[PDB]
Number of protein chains: 4
Amino acid sequence: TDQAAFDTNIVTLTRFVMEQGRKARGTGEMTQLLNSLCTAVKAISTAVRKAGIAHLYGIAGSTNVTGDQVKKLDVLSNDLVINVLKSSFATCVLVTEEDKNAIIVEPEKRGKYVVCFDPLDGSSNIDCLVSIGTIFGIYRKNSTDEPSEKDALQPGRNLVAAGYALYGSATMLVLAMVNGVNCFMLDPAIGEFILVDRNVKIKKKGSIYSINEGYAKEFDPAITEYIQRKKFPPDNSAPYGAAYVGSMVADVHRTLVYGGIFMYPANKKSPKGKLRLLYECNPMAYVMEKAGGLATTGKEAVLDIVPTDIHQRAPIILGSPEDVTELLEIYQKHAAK
Amino acid sequence: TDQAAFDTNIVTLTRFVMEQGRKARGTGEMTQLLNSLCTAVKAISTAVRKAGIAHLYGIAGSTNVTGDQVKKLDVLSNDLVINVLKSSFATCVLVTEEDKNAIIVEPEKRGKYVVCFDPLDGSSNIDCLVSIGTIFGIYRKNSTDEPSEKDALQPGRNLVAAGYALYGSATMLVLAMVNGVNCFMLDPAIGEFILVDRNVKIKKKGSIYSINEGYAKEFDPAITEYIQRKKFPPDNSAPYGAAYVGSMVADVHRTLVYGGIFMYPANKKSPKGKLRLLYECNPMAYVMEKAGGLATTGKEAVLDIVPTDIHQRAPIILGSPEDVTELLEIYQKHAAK
Amino acid sequence: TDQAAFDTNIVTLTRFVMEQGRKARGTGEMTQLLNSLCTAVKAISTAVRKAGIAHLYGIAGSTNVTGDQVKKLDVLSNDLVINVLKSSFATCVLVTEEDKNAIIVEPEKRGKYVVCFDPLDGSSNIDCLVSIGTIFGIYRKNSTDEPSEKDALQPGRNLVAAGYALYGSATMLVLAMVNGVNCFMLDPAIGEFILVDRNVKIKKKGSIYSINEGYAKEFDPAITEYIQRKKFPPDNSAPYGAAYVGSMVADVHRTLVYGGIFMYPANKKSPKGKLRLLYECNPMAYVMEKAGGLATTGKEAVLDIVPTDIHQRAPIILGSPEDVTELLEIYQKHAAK
Amino acid sequence: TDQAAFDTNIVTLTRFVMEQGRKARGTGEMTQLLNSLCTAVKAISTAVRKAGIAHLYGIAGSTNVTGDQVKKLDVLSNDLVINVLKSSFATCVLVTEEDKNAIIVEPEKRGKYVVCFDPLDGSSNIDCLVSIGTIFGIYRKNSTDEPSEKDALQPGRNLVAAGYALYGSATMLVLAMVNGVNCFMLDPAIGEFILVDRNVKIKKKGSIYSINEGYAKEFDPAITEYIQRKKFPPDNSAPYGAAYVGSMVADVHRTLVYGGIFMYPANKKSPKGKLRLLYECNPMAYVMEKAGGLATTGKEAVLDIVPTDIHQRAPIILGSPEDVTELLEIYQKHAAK
Ligand SMILES: Nc1ncnc2c1ncn2[C@@H]1O[C@H](COP(=O)(O)O)[C@@H](O)[C@H]1O
Ligand SMILES: Nc1ncnc2c1ncn2[C@@H]1O[C@H](COP(=O)(O)O)[C@@H](O)[C@H]1O
Ligand SMILES: Nc1ncnc2c1ncn2[C@@H]1O[C@H](COP(=O)(O)O)[C@@H](O)[C@H]1O
Ligand SMILES: Nc1ncnc2c1ncn2[C@@H]1O[C@H](COP(=O)(O)O)[C@@H](O)[C@H]1O
Ligand SMILES: O=P(O)(O)OC[C@H]1O[C@](O)(CO)[C@@H](O)[C@@H]1O
Ligand SMILES: O=P(O)(O)OC[C@H]1O[C@](O)(CO)[C@@H](O)[C@@H]1O
Ligand SMILES: O=P(O)(O)OC[C@H]1O[C@](O)(CO)[C@@H](O)[C@@H]1O
Ligand SMILES: O=P(O)(O)OC[C@H]1O[C@](O)(CO)[C@@H](O)[C@@H]1O
């Protein structure tokens, strides 16, 4: 039977990334990438929490505070991420939500990883301090061809590492790799991410659905039937509670932690959904799957879609397996031509 | 004005509060109270963001503490507020959501104000880093008898100051008093709330409705008809967007900034409503009216209700005047008899 | 007292200052001034500790700034103090070490106090992370004429409040006023100075002498004889320990806490002394006398000197009463004629 | 001739440690060690800067704040270092200034490095906020014998990595390895150490000597002659300035940055000096040498001494090469039997 000695342990992200990189016997290029990533997130957390806002408001006379307008969070975050990653000498191509074109890393600093990220997701709404975050996805470059936007166009099934940082009431980094999903809490007093949850698995079935019902008018009959069954359960059991923030990271994170289902279906206006494929759906789909949930467009898996455009959009539904399944069946029941 | 160009100096809460105290020719007792809530909010903020969590997870060796259950945030928060409050020498009665009874302050620290608060609102949801907050309502004692639970039972109309702090992507303090509502952004680098928005006013009409539709099966006919008109406008106008965090300060705050309507009426498991009157409804109503919005229960104004119990619940509907008005109209159409 | 056991509540600077304002039945103008110095000290503290340096070193991409010379600390500090000072509406004249002239405040912001300060003392030594500080002296304006440089030229005996903040291994504010000296420790997690030491008094006699002996070749015979007696006691008692940081606030502060004597007399390249009267000598003298120590030039008390120029220098010797007394005795033995 | 493309770069300690570890083709065990070390320093910086002091002073009623007395800085720092290092699975033996005996790392977490450290050096004096720091030295374990105190007993010449962290007005980490010395500044807003000085070299000759002259009575004739020549230069040039804090890290750091000489000679009381060999002298000697300075006991090199006790002491003189040399000659001039 199992037995044990004495072991007290504090696991920091940095420690974790090195160990895993050691187990994997990697050259350490990816380790440098995750490290640079952790450093990017920390710098975005401090900006999002508003440290320094006083300088923008004339505490030092604002003689020298190029913030005012010449320092928006959306862009600063893009800048920080772009710069910190090129500075890792581990990436060859970067796809950001903020850049129309793929960034092709200078020959001098090229590495083999492709990184698709959304610098400050849900930022449109922080005027009212809504939870925001950073979503990222990492692919290995396969072609021996000169790096190009093309290398970013790989299904989500090909992700080597994927995750997000949630700048909520506290800052969390969720990292998912082949071996699994782990959650790290940022201690902002020492600037270290402490593994607070190891090997995260999502509930089989949850009690919360998450969707923007203002679009009810434009919802396809499958969603309509699902939602109605959530509110008025035929078996006269308890209806699902409802919550929906409007920031993907916040909604998906809650879904992961408490279970349930998140949905941002296709509706005529955004006939192919609103959420972008490469740096929102894919990374979240990958995370969901590593934790044991499902992520579908309604017709097919998100991770199996092959993009033909970096800024391509895709509908998406994710959450506990028994719930996504219950909705997939409903899609099959109405599925035709 | 003699001559003043594009100028705007830095105003800290502390400076602001003191000016207003002098304008009011106060003895400085309320100022010490406001000063103490500020400090209280700053300490909770820090604890919310998880500064120092490393220690809990054994970074310096968990020598011999009684597990992980050392500092439960809602309780730490309760402690901080109560203690920095008693230390202001400005309070005689304190009513807390975490306490079954009203807390009567020792005559040595006994002052004239009665303070109602919710130290950490939305704390059950904290596991998923959702924005949480602190709500406070301040009453001037209007009696000659020993302070008691009774001094807290005054309608919200008798409030002298009310506000809240939202711990979201950034910490913000919204303070409402006789003249208007003002918003202070916390610059954590220096422990100071900077005045970023003054004499705030909610939009006349908004485009977002906030309600937990997981209760649609239990809503009254007016709420039902109302929710239905936002989704499928009878006059074929654009439908209202939907958003509901499930945490009040974040929901009420999004409502104040962008406009729209927030609702928490009674249902089949909370006939009196879920939100508490003294420390949840009244403070947000007072802020709403001061911002130029409305706060109704569907049939009467929240501030006019006469409490009979300190932990009394009450339904509430608050937001932009034109939306709250519209729902009231609907509530009249279905009138009782 | 009625009955009070082992009790001691938390006192923040803000709370303290306000209480003292009420006891003094002030109009609250000095309080706004003290409040503004506090905030000023907190912002400098943060800039000293290097919070946000990453940005300067290109973490978010040095887009197009004019090099590394963006924010020179002594200048940032100057700016902050001056601006948060003018914004208190409590100052008419400001004298700064960084400014050749006295700064006369616009009549709109014009108040009654005159503030002398050294925003960042010991800044040339900052390259090697040595403790630096801020020194302030506050004079009540005693004239009827337009405020001018002249209102600053009052002997230290006319100071209403004086103190300093030391940015060492921790930020501490030492404040001296009519009643006594009190020390506030900055808890950076919450932007609050906690009262840790009240009504402080320097030791009658100490065991450390502080002087830059790199000037032994230029010292007068009394200083020389004095330094000699501490090293080789004539009565064969234990010799005094030596310590000299080369930064005043750190040297004066070590002197206040442990006792002993600090000296900065004239030599062969500074006949008037090196330390400035208005914003270096006077504040530390006032604090020293309030703590129960002495501050002499060797021949006269520092607070009694009548300034003729705002950037006037003066030798100074301060510390425990019995040590300062001993040196004065020696200065008499070698008297002039 | 030399030419170049375009390169913007931010180097964090973590990045630097990984690259160097990659160049060195190490298994990555040492990288994990330096990483754990960086995390230890950050946690000590936050404690030293006093974050959380308010909880000790009853802000939350102190209901749960096991600080008071049951949380001293000296020990906490020891605890943090000991724990964080054992948690790296890279050390087999630890020698701390605070532990009488060598700590022998559990078989389960043994690695091959020996670490000799002083957790909070100069701590005796932080009551007056004097600069303090952390000094560390790392040896590779050579014996194939079970780890023992013995493995710590190696001359300083055998150090693989050595350095210190200075908790001054800002926090700096100085890391010296075979390839050289680099200085990293801690950005406490993001918790990252940014390389601010690359390949540090000390001035050939400095203008400052650093020594505690209170012991003049007991100084050997060599020191006596040296010092006198510093104050009264025979060539009638400028005398050396004098500075001496009383915290080794602070004095040695200043010496490194501006040049000069630091001395803590043998004097009857501490006939073999006061500074301990293994975790004060050795690490500082190693740093000095990698930067091009000298470190001698007066008779022999510090790095060549073979210790026979972990807590052994040793006299020490270090600084610019031309000055240490000028004193070594003076030792030779008086050298006899
Ligand atoms: N920190 C790490 N965690 C998990 N796998 C890693 C890690 N580092 C390297 N690997 C694996 O090793 C591969 C190559 O490592 P590398 O040579 O550094 O590019 C990566 O694509 C990973 O699949
Ligand atoms: N910001 C303020 N500070 C102090 N008093 C205020 C302030 N704003 C309004 N007042 C009024 O002043 C009254 C009494 O002053 P006090 O002696 O401090 O209790 C309060 O109850 C308020 O109605
Ligand atoms: N802490 C304090 N706050 C305000 N006034 C004070 C304080 N301590 C002493 N006083 C006295 O009050 C005087 C005038 O009050 P004021 O109207 O605010 O200018 C000052 O110049 C002081 O002599
Ligand atoms: N980060 C690093 N910087 C410099 N040298 C290193 C580093 N990592 C490993 N090495 C060298 O490689 C040796 C063995 O690496 P390791 O196998 O990890 O124990 C060490 O003793 C070093 O001399
Ligand atoms: O308010 P909507 O239309 O439901 O869109 C919100 C979605 O858009 C985003 O703000 C950006 O794509 C997401 O974070 C979020 O889930
Ligand atoms: O999940 P429910 O039933 O909608 O409760 C949510 C409401 O409860 C609260 O936590 C307070 O009781 C509010 O913050 C929030 O808006
Ligand atoms: O190096 P010196 O000549 O002793 O000057 C040091 C003195 O100068 C100051 O920086 C102020 O001029 C003080 O802080 C300090 O004690
Ligand atoms: O005051 P002294 O006797 O010169 O000793 C100070 C020395 O002792 C320590 O405090 C500890 O060994 C050192 O940091 C410092 O250089």
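Note that chain A is numbered according to Swiss-Prot, with residues 2-338 shown in order.
Cβ atoms here come from the backbone N, Cα and C positions, even for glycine.
In the shown protein chains, 11 other C-beta atoms lie within 10 A of the C-beta of A:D69 (Mg(2+) 1 binding site). The annotation Mg(2+) 1 binding site is assigned in Swiss-Prot to A:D69, A:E98 on the grounds of experimental evidence.
Per Swiss-Prot, the feature Mg(2+) 2 binding site maps to A:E98, A:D119, A:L121; the stated evidence is experimental evidence. Around the Cβ of A:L121 (Mg(2+) 2 binding site), a 10 Å sphere holds 28 further Cβ atoms from the protein chains shown.
The C-beta environment of A:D119 (Mg(2+) 2 binding site), restricted to residues of the same chain at least 6 apart in sequence and closer than 8 Å, consists of A:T97, A:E98, A:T135, A:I136, A:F137, A:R277, A:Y280, A:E281. According to Swiss-Prot, the Mg(2+) 3 binding site annotation covers A:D119, A:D122, A:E281.
Cβ-based neighbour count (10 Å, all protein chains) for A:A55 (mutagenesis position) stands at 29. In Swiss-Prot, a mutagenesis experiment is listed as A:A55 to L, annotated with the note Destabilizes the inactive T-state and promotes transition to the R-state.
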Additional residues around Mg(2+) 3, ordered along the sequence, whose Cβ is within 8 Å of the centroid of A:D119, A:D122, A:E281: A:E98, A:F118, A:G123, A:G134, A:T135, A:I136, A:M249, A:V250, A:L276, A:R277, A:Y280, A:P284
Rounded Cα separation (Å) that holds between A:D122 (Mg(2+) 3 binding site) and A:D69 (Mg(2+) 1 binding site): 21
List of the recorded positions A:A55, A:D69, A:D119, A:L121, A:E281 facing chain C, defined by a Cβ pair under 8 Å: A:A55
Beyond the site residues A:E98, A:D119, A:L121: chain residues whose C-beta lies within 8 Å of the centroid, for Mg(2+) 2: A:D75, A:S78, A:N79, A:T97, A:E99, A:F118, A:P120, A:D122, A:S124, A:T135, A:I136, A:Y280
Neighbour count (Cβ, 10 Å) for A:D122 (Mg(2+) 3 binding site): 27
Other C-beta atoms that fall within 10 angstroms of the C-beta of A:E281 (Mg(2+) 3 binding site): 27
Cα separation, A:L121 (Mg(2+) 2 binding site) to A:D69 (Mg(2+) 1 binding site) (Å, whole number): 19
Distance [Cα-Cα, Å, rounded] between A:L121 (Mg(2+) 2 binding site) and A:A55 (mutagenesis position): 22
Near-B candidates in A:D69, A:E98, A:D119, A:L121, the binding-site residues, by Cβ under 8 Å: none
Secondary-structure category, per DSSP, in which A:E98 (Mg(2+) 1 binding site) falls: coil
DSSP three-state assignment (helix, strand or coil) for A:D122 (Mg(2+) 3 binding site): strand
